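Down below is the structure, laid out as structure tokens.
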Amino acid sequence: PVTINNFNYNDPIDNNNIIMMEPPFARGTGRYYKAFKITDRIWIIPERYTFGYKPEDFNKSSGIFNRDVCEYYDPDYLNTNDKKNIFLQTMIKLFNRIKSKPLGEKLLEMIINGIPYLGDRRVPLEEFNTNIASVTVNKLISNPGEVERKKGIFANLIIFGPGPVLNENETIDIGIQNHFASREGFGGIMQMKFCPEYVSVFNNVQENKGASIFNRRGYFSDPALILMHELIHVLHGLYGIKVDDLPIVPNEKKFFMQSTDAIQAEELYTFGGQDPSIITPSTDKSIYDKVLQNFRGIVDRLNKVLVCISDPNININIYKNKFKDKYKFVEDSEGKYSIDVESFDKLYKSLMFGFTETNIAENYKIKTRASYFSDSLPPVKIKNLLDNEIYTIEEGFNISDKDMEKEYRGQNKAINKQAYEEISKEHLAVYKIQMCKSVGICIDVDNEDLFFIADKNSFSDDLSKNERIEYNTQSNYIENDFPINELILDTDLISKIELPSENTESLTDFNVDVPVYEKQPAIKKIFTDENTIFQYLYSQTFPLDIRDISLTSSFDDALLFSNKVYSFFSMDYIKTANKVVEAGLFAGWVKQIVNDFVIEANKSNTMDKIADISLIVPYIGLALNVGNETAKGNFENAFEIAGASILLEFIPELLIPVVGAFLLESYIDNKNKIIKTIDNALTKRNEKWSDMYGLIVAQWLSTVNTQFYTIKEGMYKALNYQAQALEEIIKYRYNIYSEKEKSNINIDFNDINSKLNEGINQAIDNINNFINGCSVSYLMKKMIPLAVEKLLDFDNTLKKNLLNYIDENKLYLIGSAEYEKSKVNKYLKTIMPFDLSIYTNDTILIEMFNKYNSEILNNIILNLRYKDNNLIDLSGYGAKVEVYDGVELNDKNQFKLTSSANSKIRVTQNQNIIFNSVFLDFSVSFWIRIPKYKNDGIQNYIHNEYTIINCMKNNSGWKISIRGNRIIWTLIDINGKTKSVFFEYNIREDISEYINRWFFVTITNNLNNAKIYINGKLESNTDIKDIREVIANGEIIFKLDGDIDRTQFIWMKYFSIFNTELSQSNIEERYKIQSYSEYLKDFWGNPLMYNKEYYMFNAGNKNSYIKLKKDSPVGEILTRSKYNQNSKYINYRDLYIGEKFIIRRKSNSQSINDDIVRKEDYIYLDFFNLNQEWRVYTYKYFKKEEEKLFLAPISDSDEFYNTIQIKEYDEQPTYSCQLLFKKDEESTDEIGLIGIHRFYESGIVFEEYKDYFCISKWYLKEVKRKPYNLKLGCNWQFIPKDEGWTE
Ligand SMILES: [Zn+2]
Ligand SMILES: [Zn+2]
């Protein structure tokens, strides 16, 4: 158990638990400090830490000590005896809180028992030397006013009050002769400068501080956790494992880069959470090896220690027993000490990954920042930690009896205001970057606000070094994890070996290195004319002495005029915001503009499914202009083209080493040591794959995810600025009214802020999801593939290495040099799938990753889309696309392959994507339009098969071909085995749904089957179990290849590939998404156009057509003529028959050239009667359900409706459209829909039924039924002449 002593500052010195100490950095000179033993080996000195600091530096100045902290100064802190006592009682309380839980009590016990080794690197192996400043510290015994009598004491930790900056707690170790015992296995007296009242403040990005931006936000820290965080540094120092290694160093070459001190791995381990993942596996092992090496030395010393020259009264056995337990060494029956690999592993992991701030916070239910790299905020002062009503040993601030236990409410600034106080900005110093334009206007930006982008030097290159493989050689994995539960329940973690007595010989050798500190300018001036995130956010603010502002979409005007504030919202939002109204309409205006704000912010949930992008925040570019000028042009389009990359302020240069060669050692005649060498090289090979992935994750987190973090913070600010600006305008407009008017104005400001704040929170969730998706995207598409390239390169080199090895040793392997020959091929065949959960256990990061992987659209590895008269890959994997001269492209994403040799597309796929899942798993989707057969060429049409898309690599791969009316999917495994599946449409149908008409194809492949879907419907299936490995990432050639007719061609659109099997549901959705359009379509599926001759087709009367009746103004319905020749293979009804109609636009006299017909458009349905253009009319006064339509010259009669509204009542894909007659555009008086009705005719000669072109009110209710009735006679399609259809 741990005992916390009690005492008051004014208690008498007793030379035992209350002494006059001579601090290590005092150098044996100067005065002593009253010190109190809070627990064994731990001392509290309630005075300011002054070592290495200038007295005047305790005052706030124009300088700062740390560039990444909002430094609070207060020279009066601890200047009275009562203040000192308050410090003592507070430390006593924090220590009691720490030991209130097993985990903290164990941290304390480990610290108390972790006594420094008696000596350091300079001491001979056979001795203990207590006479060094890192082991012995002195206390003055003699009466006051004379250093006549001193006495030495061993100590582990000395805690002082703060140095110049109250909120900059720090643990310091003792260096002597340029070396640190606490970094070389010995350990040494540790010191700390700590302040309990002025705690740090933080806020979660992916969260919301009490869902309030108008109130105080963020949470304040629990000083007990702040203390335990420093105690962890102490722990590492005491065990001599606070080693230095390759540090994370920030890139500072650009003005937008954050400047900070180098960050050591030990600091990231101490914090825990995701930070350890920023330390590559290479560096993890390097640190591991150094500490292990350190322990080897200590254990050798324990085997050689014979005497303690400095102090004859030191019992050697007692210390050997204690050090044996401290380091978990094992001892044989004789007394020989050695390192037990298992116990060392556990101790190491316990100290570096068990005791972490993150683990402790979770355990004590204390909230803390998410990452080391999180924006630091202004500190706050805690009123009274000694008041159990505000802070308790058991629960800290989160007291259940006050209902502050849930959601860390007790630490919430917006909730527990009675626990803290804000700090005077006059006492705060912050390092700023003053960005000046070469003129001049200057903007100050806190260094904290900039982009932290780790420099390339931050990462180890140990992967490039060679590895010697032996029958011994084994894997080396360090789990940056440690079950806190076992640690808390570990039985032999805490020593039960006697702590030696602290009294010893006085220290006479005060030699020690004392650090010297000094402030640096708090402001650094830089020159740049860039208008990036910093300037854009600045343009959205206004001076405090201004109360009348107006919004503007002009960024430059906003920067120029102090009364102009930039807004990235809609033009309409901006105009309404600057609108002035009479008192009577003010409340209405407020409701309006506030509602408009929420609508604008809500646009952050915009979808862009047609471009294969589920979520897009359209205004991010306008708001920050971050990255590659995202404020210019249209952000959505730019994002579709480049993706996540356009938002990054900087594109990092990744460290992706060529893995070092393997040197296998031979064992002539040893059939076992040789077999092992091969197996070990395989396992080692996997270690290289995992390590490389770890190296990627570290760079991603410290150079890419950090930038996206800043963008997220940037948006939160931009949104808040917009709300702040609107709030300001509302206040001004309201205050212009007299008191009498205000009384009759119904307004509630709190609720206004409430609604605005709500809109903001909703937008933040959308933005956070968008940005996280962008970050994972960059990792997966821009980083992982580059690593894979090298790893595959390494594989090959290793393959020819192992084979050649099995050759030179063929003899000593006799009848097996073949069994393992393939053993190598099958091992280096399966690559290691990247799994982020292996490199980190951070819930937020894992969820980000799993979410990304659950989105089917991220499985797209090729997506050919039209852009600037060219086809490019928008999958984000950078496939190279060469479109030769003979290919026809249009902005409707349609491309035509002709019989010309230059009508070809060459696609070189990214060879670095896990495509060969070792069992064939991928899909191909695209739209196609295949022209009708030539009647006089039916034999060749049905006989000649021709390839259209070929993807072959090493005589293996896939292919898409066509033979007449059949489309074929062919696979060819490495063995040459071939399998096919096909879809054949009928060429004898009176009316075909497929011939010369756009339709949707999707082919899916999995371990068992090959399925072909047509317009979302499964059509074919083929068992492909026999088929073996299929190489699919070869070059893709789009070209008509075979014995074709010179006239042969094929149109295609939206060709894409997925590296997974699409489900019927995915396909249906894709079919629906890609079928969607604002415009109507024609019979062939192309956009319906105005001023274009069209024959009419009726879906309910397929074989019927309209013809102006000879003697009357009506359209009789006749039967379509048909294919007349004698071929047995074909049949069809003529399509180019009947009147030739032409659709004319109704509104705006923009002439009759041509344009796209959209749903709901008002039109005139005309047709050519010889050399004249006639019109389709509806007699206004009919009372029956239907009536025949009236066809006549163009004219305007009061008795006939002449205006039609083209509609689309079908919710599902169809090329059919409906034609509605309304009383007039405005009215909701529907006359009826155009269709076909049957009439009975009985005359003097003929008796029969005849159908006519009509209008019926009956259809009005029928088109509402679900599912939509495709057979309805009011369903029409327009057929223009098309080269793809001849009759
Ligand atoms: Zn730290
Ligand atoms: Zn940072």
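Using Swiss-Prot numbers, chain A covers 2-440, 444-1291, in order.
Every residue, even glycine, has its Cβ placed from backbone N, Cα and C.
Residues or ranges marked as Zn(2+) binding site in Swiss-Prot: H230, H234, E268. Under the DSSP three-state reduction, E268 (Zn(2+) binding site) is assigned to helix.
Under the heading active site, Swiss-Prot lists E231, citing sequence analysis as support. According to DSSP, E231 (active site) is assigned to a helical segment.
In this view, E1189 (ganglioside GT1b (d18:1(4E)) binding site) is surrounded by 12 other Cβ atoms within 10 Å of its Cβ, with every protein chain counted. Under the heading ganglioside GT1b (d18:1(4E)) binding site, Swiss-Prot lists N1025, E1189, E1190.
According to Swiss-Prot, the experimentally introduced change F1194 to A is described as follows: Greatly decreased binding of heavy chain to host SYT2, whole toxin about 40-fold less toxic. Sequence-distant neighbours of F1194 (mutagenesis position) (same chain, 6+ residues apart, CB-CB distance under 8 A): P1117, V1118, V1180, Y1181, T1182, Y1183, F1204. Secondary structure at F1194 (mutagenesis position), taken from DSSP and collapsed to helix, strand or coil, is strand.
Listed in sequence order, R1179 are the same-chain residues six or more apart from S1199 (mutagenesis position) with CB atoms under 8 A from its CB. In the three-state DSSP assignment, the secondary structure recorded for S1199 (mutagenesis position) is coil. Among the sequence features in Swiss-Prot, the mutagenesis site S1199 to Y is noted as follows: Increased binding of heavy chain to host SYT2, no effect on toxicity.
The annotation D-galactose binding site is assigned in Swiss-Prot to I1240, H1241 on the grounds of experimental evidence. Long-range Cβ contacts of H1241 (mutagenesis position) within its own chain (separation 6+, distance under 8 Å): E1190, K1192, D1255, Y1256, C1258, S1260, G1277.
Experimental mutagenesis is annotated in Swiss-Prot for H1241 to W, with the remark: Greatly decreased toxicity, heavy chain has decreased binding to synaptosomes and dramatic decrease in GT1b binding.
Cβ-based neighbour count (10 Å, all protein chains) for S1260 (mutagenesis position) stands at 20. Secondary structure at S1260 (mutagenesis position), as computed by DSSP, is strand. Listed in Swiss-Prot is the mutagenesis experiment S1260 to A, annotated as follows: Greatly decreased toxicity, heavy chain has decreased binding to synaptosome and binds less GT1b.
Taking Cβ-Cβ distances under 8 Å and a sequence separation of 6 or more, the neighbours of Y1263 (mutagenesis position) in its chain are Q1222, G1236, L1237, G1239, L1276, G1277, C1278. In Swiss-Prot, a published mutagenesis experiment is listed as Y1263 to F, annotated Greatly decreased toxicity, heavy chain has intermediate binding to synaptosomes, binds less GT1b.
Mapped onto three states, the DSSP output places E1189 (ganglioside GT1b (d18:1(4E)) binding site) in coil.
Within 10 Å of the C-beta of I1240 (D-galactose binding site) there are 20 other C-beta atoms, taking all protein chains into account. Unmodelled segment: 3 residues between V440 and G444, spanning 4 Å (Cα to Cα, whole number).
Cα of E231 (active site) to Cα of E1189 (ganglioside GT1b (d18:1(4E)) binding site): a distance of 88 Å. Only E268, in sequence order, out of the recorded positions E231, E268, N1025, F1194, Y1263 have a CB under 6 Å from ligand 1. Report note: the Zn(2+) site is defined by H230, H234, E268, and the residues of the same chain whose CB lies within 8 Å of the CB centroid of those residues, excluding them, are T172, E231, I233, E267, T271, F272, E358. Between the alpha carbons (Cα) of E1189 (ganglioside GT1b (d18:1(4E)) binding site) and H234 (Zn(2+) binding site) lies a span of roughly 89 Å. Cα separation, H234 (Zn(2+) binding site) to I1240 (D-galactose binding site), rounded: 87 Å. Rounded to a whole number, the C-alpha distance linking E268 (Zn(2+) binding site) with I1240 (D-galactose binding site) is 81 angstrom. A C-beta separation below 8 Å, combined with a sequence spacing of at least six in one chain, links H230 (Zn(2+) binding site) to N170, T271, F272, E358, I361. For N1025 (ganglioside GT1b (d18:1(4E)) binding site), the same-chain residues 6+ apart in sequence whose C-beta sits under 8 angstroms from its C-beta are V985, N1013, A1014, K1015, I1016.
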